[PDB]
Amino acid sequence: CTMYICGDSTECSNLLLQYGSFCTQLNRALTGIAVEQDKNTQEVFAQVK
Amino acid sequence: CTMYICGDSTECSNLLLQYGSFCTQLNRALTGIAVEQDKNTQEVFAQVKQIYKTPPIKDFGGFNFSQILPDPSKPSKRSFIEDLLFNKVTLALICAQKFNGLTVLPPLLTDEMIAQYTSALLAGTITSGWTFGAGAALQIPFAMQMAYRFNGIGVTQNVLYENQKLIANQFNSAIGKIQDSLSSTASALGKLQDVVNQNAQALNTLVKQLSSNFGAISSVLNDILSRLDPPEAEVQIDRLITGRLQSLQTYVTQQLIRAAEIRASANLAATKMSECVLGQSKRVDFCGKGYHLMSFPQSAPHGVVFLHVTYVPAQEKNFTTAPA
Amino acid sequence: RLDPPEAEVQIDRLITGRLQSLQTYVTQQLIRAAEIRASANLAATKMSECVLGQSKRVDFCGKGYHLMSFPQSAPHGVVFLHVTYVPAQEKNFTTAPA
Amino acid sequence: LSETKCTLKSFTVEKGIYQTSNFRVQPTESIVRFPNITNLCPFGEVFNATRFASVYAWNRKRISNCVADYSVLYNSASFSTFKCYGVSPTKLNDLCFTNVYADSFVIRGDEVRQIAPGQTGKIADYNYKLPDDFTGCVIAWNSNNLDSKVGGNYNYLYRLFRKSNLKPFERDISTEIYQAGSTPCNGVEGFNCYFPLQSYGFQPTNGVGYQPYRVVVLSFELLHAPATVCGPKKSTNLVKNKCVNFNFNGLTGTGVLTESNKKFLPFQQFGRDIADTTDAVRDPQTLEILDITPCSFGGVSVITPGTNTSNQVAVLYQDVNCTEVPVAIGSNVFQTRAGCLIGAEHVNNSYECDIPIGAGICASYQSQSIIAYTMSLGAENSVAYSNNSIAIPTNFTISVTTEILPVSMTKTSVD
Amino acid sequence: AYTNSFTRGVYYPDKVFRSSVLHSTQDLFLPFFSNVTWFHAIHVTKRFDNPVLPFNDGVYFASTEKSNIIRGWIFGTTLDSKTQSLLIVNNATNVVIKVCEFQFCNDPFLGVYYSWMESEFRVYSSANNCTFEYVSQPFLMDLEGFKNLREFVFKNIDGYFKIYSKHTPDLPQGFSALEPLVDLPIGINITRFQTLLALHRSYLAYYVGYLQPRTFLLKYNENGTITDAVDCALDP
Ligand SMILES: *[C@@H]1O[C@H](CO)[C@@H](O)[C@H](O)[C@H]1NC(C)=O
Ligand SMILES: *[C@@H]1O[C@H](CO)[C@@H](O)[C@H](O)[C@H]1NC(C)=O
Ligand SMILES: *[C@@H]1O[C@H](CO)[C@@H](O)[C@H](O)[C@H]1NC(C)=O
């Protein structure tokens, strides 16, 4: 979030803090859907001992 | 809506009225995820017509169904295994965070008419076989029902009739390691806790976002009323309505998306119960791992638990063959 | 009723309120269409096993013992007719293993 | 019943339970438990003293962290002028004052009319002026007997010569010779050169307009910042089982205040929990622990049996005990685990569910009325199991059923 | 004469009550494991330390001694009659507080001749044009006759002077939290400070630190007591 929205300027890193937790919440779905893909390819193939 | 956004003021309701009808749209979506959650549990359990009971005298040929049948001492008439699963999963400021207008509704089927549904399916599959799910119940002794099932995987009947004691001992010893596996490891119920954690964690951000000014003087709707000009406030009060309305839509959308995999998971239990319990299965690796014989259900908080009984060979040898 | 550099601020809330009320409609139509595609695949399976053959899966094609089936059409849907076999009039006897 | 027709906006309602409105209780007693712990403001050291200042060199004093109570001036003080700007005289007891300043000077009897914004004079142009945006009160009274003597008093001074006009709240204590002509004064008094500061003369036998006066100027702000000069209401010592408005030292809202068991530390004043919610407060006058509890939330719904068959309905008050809610905003009250049904009776037999309610209860329509019963799972049966018995059929039957499934929906497009 | 405070220095920033909550805050704290300066005042050569130190943001002051030799500290900008000063001097009878434009010399200090009794008071020469004073109640304190420790925090924001302290009997390896003690508004400019001491009829410890803007994690208790706090920038 912090790099996509307003680059590296310090005049925005202070104005962005009064919007709550809008960008911590968006940084969790794109980690909960990045492990399901690694789990998917284990059910199909790893069926032998 | 209003109790969460405008608090208890009347200078805010008039401004909120101008935004169309963005409350009957956010309230008709959360009431669609409250009837489906009660229709989900009327397909897994309510599959039996009448209520069956077991006779007092227990002569089953050697098998011991004593640790999955009800006892009257403990309450709710639960069994000895359904009373070890409850202590594992924990349902954990719920006491007074209801300031802002949040509510929790009670489910339709109390946890005493599910113990009366999972104690009829179990008692009707012992004295009847598989004929109680396709007509009227017909009695039969256990040692012949086991031969009936044993004939379905290839082996003949005299193999069972000559080894009754060994099979009874093996079954009795096999059921009883589960008790020690469940009463010592406090992490077996893993996937039944995420549905609680992910539901109780998303309800905290909604409350914690109530004290973030979105570009105004303060985050309380009285210090912009006590000390600001009546015309000037309507410029900065309008800066809080959008902020508190944009955080009430992501929650609803996330809940709507997330409550669609629970239906997919509950449409599989209704098939597993109908095929692996009320009959015998031929599909490979569906109802267990090996050759399928029979199965037993149990109840759990916000879920169901199965027990599968299978057949595994051993002690091979070497020979020499020929076609004809 | 307004001038060119004064009406621009007035028309910036209509085209920002009418725009947010569109994305809500499209989002809710992307989830409804994903619950029907899960029901159009169940009907296809139920047509290749109950109709074009005989099925031994319990409580899949009707209730009882499966014999055959017949399809019928309907507006935006399909209707099935299942034929089954049911016993009656039981009696008591005595048994022995061998 | 009419509310449902105005909620779903039609003239016909089918079977079912519908949510219509909410249920709130309005607080009645609005109280300000004003924390006037501190002592009274220096009402004596400000109004009367031994000596005062002059017009050209006035005085400034800061008064803060005190309680406003002017009632002590009635027994002794006898004023002669009372005008207020920007605030009502009767409303001063119920407000607060911040950054309050007092100025002291002595002016002439007939020159007391110049203490007001928008005036001209010899005191308002060289000595003391008032701003246009003025918010306060001005009080003047006579001091003839305490500021007179035989032979005249010559300690009071005023300015007579200046280059231009002064500004509001600007003090000029510089003294210099004034050159009234084109010829430079060169620092020596002479022709066209006088001392700009003159002296006053007061005598006990002087006229009405030739006697000394004492005026005090008070200035403050209203309702823009934290304040330390405040007036009391003292409508404290409330009732401990009702929902009332509360206005503590730094909090405002509504709720029910009771007595708790926790212990506040001396360096702590408020109470909080894991969530950012106010849940406790300390009495600043009695030093006790208090609680806060909601009173004004809940929702109600209406049960209907079919709009044309009858006009009888029953209502449910969700999550409300059957004591606060009136039977009709009854002789028919049933207490369940989901709320408080009103308008339906309790029957003992068991049927199948018709209209769900919750926690294992249902309701149905059956003259006729509305009943509430406990749902029944099914009939009862037992199997006569024995180790040498069996059952075999002798006939059969053929049956035909149906099943319906949706396959597709409507296509659409937008511009 | 260099030592780093391991985990010492924590002051209650809030004014509210909490019970078993790990709420995290962001304010001005002294960094953990930061070296500070050690000053010595001993008589074997005799040692007398009292230099002038900067006052960038604040100074974590601690004083270890068996007998009370440190009375107070002088404050101001240039320490002359042209600028005001904040005077906090203990005269062994009462606490003296005054905000005036004093005139200090090179070595203002107290002292005694003997039994023990104050014999000198040489701090300032002239102080005029000032409008503040505060006299503490009289008291008697014994003289002569390490075991004790006293900690102070100085901050001047928005024309307000805040002090936190806690008395609890090199420096030890303990850990304690600081509570507010006094609060006096001055609204002046402060850029330097200097201490004064006393001598026992003879001619010729404490540490001074700094702070930084850094956020910590505070773990409360059932009784609202800060038992343990952990930083968030020391180690990965
Ligand atoms: C009116 O209610 C009755 C119930 O007795 C029902 O049979 C009838 O269909 C209803 N009216 C209409 C127009 O449906
Ligand atoms: C229903 O039960 C209650 C209490 O068990 C009893 O007082 C009442 O008479 C019963 N009514 C009927 C009709 O059986
Ligand atoms: C110890 O003090 C010295 C001062 O000479 C400083 O440079 C050094 O960083 C300090 N040690 C640590 C670990 O900060």
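By the numbers in Swiss-Prot, the shown part of chain E spans 27-70, 76-145, 151-181, 186-209, 215-249, 264-295.
Positions of Cβ are set from backbone N, Cα and C atoms, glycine also.
Here is what Swiss-Prot records for this protein:
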MUTAGEN   E:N234 to Q  Increased resistance to neutralizing antibodies
VARIANT   E:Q52 to H  In strain: Omicron/EG.5.1
VARIANT   E:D80 to A  In strain: Beta/B.1.351
VARIANT   E:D138 to Y  In strain: Gamma/P.1
VARIANT   E:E154 to K  In strain: Kappa/B.1.617.1
VARIANT   E:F157 to L  In strain: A23.1, Omicron/BA.2.75
VARIANT   E:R190 to S  In strain: Gamma/P.1
VARIANT   E:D215 to G  In strain: Beta/B.1.351
VARIANT   E:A222 to V  In strain: 20A.EU1
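Structure with Swiss-Prot features highlighted.
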residue	record	DSSP class
E:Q52	variant position	strand
E:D80	variant position	coil
E:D138	variant position	strand
E:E154	variant position	strand
E:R190	variant position	strand
E:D215	variant position	coil
E:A222	variant position	coil
E:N234	mutagenesis position	coil
**Request:** Quick one: pull the CA-CA distance for E:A222 (variant position) versus E:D138 (variant position), whole Å only.
**Result:** 35
**Fill in**
If you count the other CB atoms within 10 A of the CB of E:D215 (variant position), including all protein chains displayed, you should get 9
**Request:** Count the other Cβ atoms sitting within 10 Å of the Cβ of E:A222 (variant position), across every protein chain shown.
**Result:** 15
**Fill in**
One finds that other Cβ atoms within 10 Å of the Cβ of E:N234 (mutagenesis position) number exactly 11
**Request:** Only counting partners 6 or more residues apart, tell me which same-chain residues put their Cβ under 8 Å from the Cβ of E:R190 (variant position).
**Result:** E:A93, E:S94, E:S205, E:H207
**Fill in**
Candidates E:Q52, E:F157, E:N234 (recorded positions); nearest Cα to E:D80 (variant position) turns out to be E:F157
**Item:** Chain-internal residues, separated by at least six, CB under 8 A from E:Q52 (variant position)
**Value:** E:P272, E:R273, E:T274, E:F275
**Asked** In angstrom units, rounded to an integer, how far apart are the Cα atoms of E:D138 (variant position) and E:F157 (variant position)?
**Response** 12
**Under 8 Å by Cβ from E:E154 (variant position), same chain, sequence gap 6 or more** = E:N122, E:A123, E:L141, E:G142, E:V143
**Request:** If we count other C-beta atoms within 10 Å, could you say which of the variant positions E:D80, E:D138 has the fewest?
**Result:** E:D138
**Message:** What does the structure give for the C-alpha distance between E:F157 (variant position) and E:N234 (mutagenesis position)? Integer Å is fine.
**Reply:** 27
**Message:** I'm trying to understand the geometry here, so how far is the Cα atom of E:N234 (mutagenesis position) from the Cα atom of E:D215 (variant position), in Å to the nearest whole number?
**Reply:** 34
**Asked** If you draw a 10 Å sphere around the Cβ of E:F157 (variant position), how many other Cβ atoms fall inside it, taking every protein chain shown into account?
**Response** 14
